[PDB]
Structure formats: structure tokens, C-alpha cells
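Quick one: structure below, then a few questions.
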Amino acid sequence: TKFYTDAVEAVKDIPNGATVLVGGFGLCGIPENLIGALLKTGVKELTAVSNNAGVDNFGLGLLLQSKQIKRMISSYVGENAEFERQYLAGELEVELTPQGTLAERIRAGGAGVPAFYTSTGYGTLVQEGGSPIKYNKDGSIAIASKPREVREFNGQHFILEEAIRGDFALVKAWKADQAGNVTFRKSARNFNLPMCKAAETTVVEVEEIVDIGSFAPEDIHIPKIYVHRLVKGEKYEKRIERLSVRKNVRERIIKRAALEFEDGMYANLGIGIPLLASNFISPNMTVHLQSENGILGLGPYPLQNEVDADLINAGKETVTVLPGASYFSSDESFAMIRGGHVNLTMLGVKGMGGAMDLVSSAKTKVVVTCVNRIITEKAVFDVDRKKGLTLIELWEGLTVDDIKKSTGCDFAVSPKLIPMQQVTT
Amino acid sequence: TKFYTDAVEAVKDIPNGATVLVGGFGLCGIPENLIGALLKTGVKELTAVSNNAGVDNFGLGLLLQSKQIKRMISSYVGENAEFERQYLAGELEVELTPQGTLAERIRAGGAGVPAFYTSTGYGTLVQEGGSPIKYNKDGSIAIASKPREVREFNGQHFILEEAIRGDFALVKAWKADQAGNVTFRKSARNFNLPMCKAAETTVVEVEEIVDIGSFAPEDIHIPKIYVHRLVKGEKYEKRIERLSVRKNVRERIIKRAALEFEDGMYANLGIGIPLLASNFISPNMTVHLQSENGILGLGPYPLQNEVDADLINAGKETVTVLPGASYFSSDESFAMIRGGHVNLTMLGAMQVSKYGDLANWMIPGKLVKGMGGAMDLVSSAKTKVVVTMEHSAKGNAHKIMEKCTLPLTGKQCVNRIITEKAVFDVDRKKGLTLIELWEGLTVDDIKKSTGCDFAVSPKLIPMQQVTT
Ligand code: EMC
Ligand code: EMC
């Protein structure tokens, strides 16, 4: 690996039209200095592979503001009006690809695998194709997405995805030793790790450079072999997108969803009612919360002094982690998810993020507040792919008619129908 | 994760016929106590997915000795006589699958990926199929290997491989905290890490259990979510397979192969002349040696005191590691190799075609031990493949001929041939091309010993050698 004292010198040779992998999840683990360097060189017509597009005034958004990006390959581009603007006006190309798929396609690109199968996106516009990649100067679709080949394996359907590689990779890491090995801090890992292996030329910026020997050989997240160019970032704005500090119809659902948790259970909860339900978990009960951006053992929102920019949940909120928790990369995170290692997944044109991956495994129970159970203010429906909807719980005071009145499709009724349950304490 | 004080209680429910993933590389990182526990329960008809078969009296070999194994899925099974006898007697089934492929198929099995493509094994019996997975007691073929689907991507050919999953996984690890998170020590990692994610029930044995907080959250190799059953191993025999301690025709090739090394180069060297050549590397030159079992930055053989059972090279030899070295799992190791991140791959070989094809890992009826990681090492075009071998065969037969009398390792994957007599450059479209000749020999001499024709470089020069 070659060390650079100047960030612009490290990215000076990036050609216009090049496809560049950019690390980061939200504003966590983004290569600030390298992005700032691209603003200096002014390289354009870039195809940026980044999970998100940062925000309007920070992260990848900056390259959108300077219009140096021709195409974005991401999983979620919300919280950025500039993107929407350029996207709709038909001046920006964008491939909305599932997060887990994005992570795995990048890993494949670095592992010598040209293509693989995944159930993520099956029976979706990802698979079916037709999704608008680009609009025309008005509102008409110029470029559409091509369909994904489908194939069956052991009785299940999967779609074929191809490896993603870049000419360059702009990666953000924590430390680098003098040999070129690097490590990542907390959840600022995400896409930086795999992206570091899938480009002709990888450029890594770090907060600190230590001596060879500072790292235990077993704990080097990225071996020097993958680090082509290394630079120590000049400045680091520990920017937070959503500061979440700690100090009814909605209440019914929450108090009911809370009954879905079980001791020793591994679950992934979407921000909103699902996550809020975790607050009503018996202290005697142990539930391990997983976060698709690379965390196992999510804790409560931090106190003002606990706040850390390198630690946020999938919803982009600052969080804490409990004892016995662990961090890992985005590709490892979705292998965990795709592989059905998560017991329960409870959830409520910006992209699908990791939603499709979360419901991609048949070994994972999916509860809505593809699907296994639906919890709502009025009732609880069980779901069988072969039998269909089936009311199993009804809110005290309501009648099957009330449900029928509000429900769209018909549904069966369990001879065990009981009033909706609620967490005692 | 559930902790067990008794190993047999942790594996007591394994059904006969179950497929079990068993970690380890050679005798490095093998779950001794869990294997010992299987001997106690006596479960049989097992399909064991294990990179190797240990040795006759240790590791997986013990289950072969007790005949509890019906089928073995591995990449290399040498050094186990009981294996060889049972297989030839048609009492043991075996699927020899490339190491890198085995590692990736297991990862796929844990990552929800049913199938994927790899160039490893293309233009090989791995692709062709037909090989004997099992013999009949009369010598005929009871079970043959199926072909692998082929497909082209960006102008290259790849074969389709399917994910591997097990009912149980027997994993060996270093430490576990009270929450269930585990870490691995040095190169004892290999297959243990990925196998830990590809089974319905994983059983991990550790040498020590520490308190939650002992591990930095960033450095947990295997998160508790993958550890279903955990047990502290009762005893641990730090068994070494090949103790390697530090204190000609072969010499020519070595002294010439040493000049191939370049400063800042990442290389993988096969034990033998390729590895021996690293000894002649200018102290001013920096070469990083990669080991397929999960090491970057291999050092010299250890001094008697340095010897560590958790640290061996791909050749199963005890080694040391240099400053700034790193350890990683088998699937990561081959992602590195398959992805072409290694700059130079130098190995020995039996035959090499005028286009890059190579044969060096098997002899049809006199050496059916497996390809190990040989096919993965030549799978990338981005990696320069350099073969170092003696010019001719026994009665002076040809080795750099037109076709492979022996089973191919990889189609047009070799870039340079270094021998006692000459040095050939290899282009997939232009063919062989002598570029260096040993001082004193003539182009005729070469033509005499060489198999198929070859061009001559208008820059031909006397074969180079290292020194000051
Ligand atoms: C095909 C059930 Hg989402
Ligand atoms: C054609 C790459 Hg060996």
C-alpha cells in the first residue's frame, strides 16, 4: 500500500465516467475527505455505488450538488430532496437495489464470483423489472430496469444477481498501521469493508495511523493486500443525521406486538412501533436486537454524553450497544439475515433499503404492525400462504363485522378467537 | 447460546446419517473433544464435510477408524491410510471438491445463497464429472460425480456450485465470552468460522471461557447468534503433523525463480522449490507471502521455542509469521485468491501446455489425493502464474507439450515456466516463447527436451540467477 499526505493526490487519476464505490451508511462511516477531494478535482459522469446518498449538504449529496454523478446504485435514497429533484427531472440515473443484494454483489465482485442467487426481490419489480432507472425531461420513463433471471432450488425461487466492481473505491476506516492494515470503529464499518475488495484501485482514509504491531493479527478487519492507497483524513466532522438522546391506537398495537418477543430470541425491529415495542420487554426476558447496518445487541438511545457518530441504527438514529454486543460488515449482516439466522423480523420512490432482505428468509417469522402475522389496532390476523388471512384476535368491544367493515379482503376466523392481548407490565 | 459442561451431552442428539460440518485444516483447529464425543455416542452413516481427514489416528481419521463415516466431502485427503483403504474397498464415499469452492459453498450455505459461479475447476473433472465418488466391492463404479453447469460472464467461463449446509457443525475455537461470542487463534480459524454459520445446530468447543466485555465488540470473530451450543474442551493435545524447525538441478531453478519475486509483491508459494526460493529474496526486497489456510505475512520456520500448533502453512508445516501479519478464515482466504488479489502465484507442476493449461495435483491411478487449493490458485487472470519444474520426465519425456497427459488444474492459466534449462513466457493466443536459456545450452537442446514447439525471443539471454 502507498501512503499519501494529500487526499487530492490520492484520487487525482479518477477518470470521468468511472464507477466509484463509496462507503458509508447514512452519514456513518462516510469518507468525508475523499469526497471533498472529488469536489476539488471535479471529476464527473460518475457511477457512484453507495448505499445511500448522504444528505443534501453532506456525504454523497455534495457530489450531487456539484452534479458530478451520472448514476447512483443504492438501496435507499431518502432524506435528500436534491436527489429527488435531479432524479425526477430525468437528469440523474438510479438503480435501486436491495441493500443485502448490494452488499453481496459487491462482495462477489471482490471474491471472483460473477453471479449468484438470492430470494431477495423475488416477485418484486427487482425481479420482474420495468422499474424506472431514468425519467425523461417531463415525467416519461427513459430507461427501465431489466428483469432478473429466476431459478428454483430445493423448491424455492431465487433470482440471479451479478457482481459489482468499481474502478475506484473511496473507503472510510478508523486506523491503519504502517504496513497498510486497517480497522473500523463500531457500525461505521457497513459497506466500507466489502467495497475495499471490489475495485481496481482502493483509496482508504483513516482518522489515525499507528505502528505495525498495534493490531493483533487476528483482529485486522482489512488486510493490507486490499489497501492500495492510504491517506490520513485532514478533518472529521462527526456529523449526526438523527440525534436520538435519552433523558391510544398506537399504544394498543405496541402492547400487543410486545407479546411477540421471546427469551433468547434474535430479532430485527423496524423504527417506529416495532422498535418502540422493545421498551415493553420483561427485564427477565432476553432479546437480542440485530441492526442491518452491522450490529448485534442494540441498546437504548444514548444519554447526551454517550452519543457517538460511529454508532447508529438502521433508522439512522444514534444508539447505544449492550454488553456482549458485536459489530460486523454489511455483507456479513445480510448473510446473517438472508441466512435466516434472525428469529423475528417486525416491521411497519426512495428505495427499499433492506426491507426485501428482511422478508427474504422462510426461516424468519415476519410480523407486520412474505408475511406471517399482522397486528393492528383492531385485530390480529395469522397468515398462511396456502389458507390465507385468518382473524385470531379481536379488540375487546369490536365485532367480526367491524373488522370486515375495515378489512379489504375476506378472511377466516379462528374458532379460538379471543380479545386482543396486551402486555400486563 | 446454551452452555454445556459435558461434550457428549452437546452432541447426543445427532441422528445417524446426518451431515456434519467439522472444522479444521490438517490438524490445526480441529474440535478434538467434540470428535471424541462422537466416538462415545457412536453415531454412524455420517456425511462429514471436512476440508481434510486429519491423520490415521487423530482428527477425522478417528471416525474413519471407527467407521462412523459414510461420506467425506473434502478438498485433500492425503496422509490417512485408513481413508485410502476404505475408499478403495468401496466402503467409503468421497466428494473431492476444490478448497476455495468448498469454503465458498459453505459460506453460501450460511448466507442464504443456494448457488453461485466460480472459475475454479473449469476445464476439469470437477466440471466434466464422471469421477468415482464410490467404488463397488468388486472394483466397478458404484457412484459417479455429476457435471457442473457452465456459463459465460464477461467473456470468461464459470461453473455453477451449490451451497453446502449441515445438520450439525463441530467447531473448534479459542475463546468464548459468557454471552456466547467466540474468537479464533491464529490460523486455527480456517473452516471453523464459516462452518459456524451453515448448520441447523452449531456446537463450538473453546479452550477458555471469559467474561462478557473481554472482547472488543469490533473483534468478535463469530457473533453469539451463530453459536447454538458451547462447551469448554476438557483436554487439548496440541498435536503437530509436521514439525518444521529452523536452526543441483533444483538449485538452478530456485536461484532463477527467486528473481521473479518483486518488491511489494503478494505471492503464494507451494511447499517445495517455490517456497525454498523465498529464502533467496533480497533483504531489501519486500515480499508478502499468503497461505491459503488463512495467513498473510508468513515468516521462517520456528525455533524449537517458537513452535505453535495453531500456526502452520498450507503444506501443513509449523511456521512463524512476520510483523504486520494477519489471520482470516478459509472462505475469506479464497475470496482473496479467487478475486486475483495475490500478485504472484508460484508453484510446481507435472505438465504445462503451450497455452497455459497445467497439470499438478493428481496422477489418475497413482495419486488420487485431491486438488487442495491448486485449482483456486490459478483461477484468476489477474494473478501471474509461474511454474517451476524440472525440464523433462523419467526417460526424458516432455512436460511442456501440446496436451495434458495428466488431469488439468486450469485452462490457459499459466504465465511463465521456469526450468533448469530455460525460461518460457506463455501467451494464451501466441503460445510458448523461450525468453531465457541456461548459459551453455542451445536452442536445439531445448527443442530436444521440450514437448511441443515454441517461439524464440529476439531478446533471448542466458538464464539469470540471484546474488548480491
Ligand atoms: C409468495 C408469498 Hg410473499
Ligand atoms: C483465463 C484466465 Hg486463467
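The residues of chain B that appear here are 40-286, 300-520 by Swiss-Prot count, in order.
Even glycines carry a Cβ here, placed using N, Cα and C.
Annotated active site, 5-glutamyl coenzyme A thioester intermediate per Swiss-Prot: B:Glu344, in sequence order, evidence recorded as experimental evidence. According to Swiss-Prot, the mutagenesis experiment B:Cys67 to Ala carries the following note: Decreases KM for acetoacetyl-CoA 3-fold. No effect on KM for acetoacetate, succinyl-CoA and succinate. Quoted from Swiss-Prot for the published mutagenesis B:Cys67 to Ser: Decreases KM for acetoacetate and acetoacetyl-CoA 2-fold. Increases KM for succinate 2-fold. Decreases KM for succinyl-CoA nearly 4-fold. Strongly reduces catalytic activity. According to Swiss-Prot, the mutagenesis experiment B:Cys235 to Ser carries the annotation: Similar specific activity to wild-type.
Describe the structural context of these features.
In three-state terms derived from DSSP, B:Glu344 (active site, 5-glutamyl coenzyme A thioester intermediate) belongs to neither a helical nor a strand segment and is classed as coil.
Counting only same-chain residues six or more apart in sequence, the Cβ atoms lying under 8 angstroms from the Cβ of B:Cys67 (mutagenesis position) belong to B:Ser226, B:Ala227, B:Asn229, B:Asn345, B:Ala361, B:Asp362, B:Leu363, B:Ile364. DSSP gives B:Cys67 (mutagenesis position) a strand state.
For B:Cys235 (mutagenesis position), the count of additional Cβ atoms within 10 Å of its Cβ stands at 27 [all protein chains shown].
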Return the residues near B:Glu344 (active site, 5-glutamyl coenzyme A thioester intermediate), defined as same-chain residues 6+ apart in sequence whose C-beta is under 8 angstroms from its C-beta, sorted by sequence, else 'none'.
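Expected: B:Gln138, B:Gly139, B:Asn320, B:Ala366, B:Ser382, B:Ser385, B:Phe386, B:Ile389, B:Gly424, B:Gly425, B:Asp428, B:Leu429.
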Please compute the Cα distance from B:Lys286 to B:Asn300 in Å; 13 residues between them have no coordinates.
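Here the endpoints' Cα atoms lie 22 Å from each other.
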So, in DSSP terms, is B:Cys235 (mutagenesis position) helix, strand, or coil?
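SS state of B:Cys235 (mutagenesis position) = coil.
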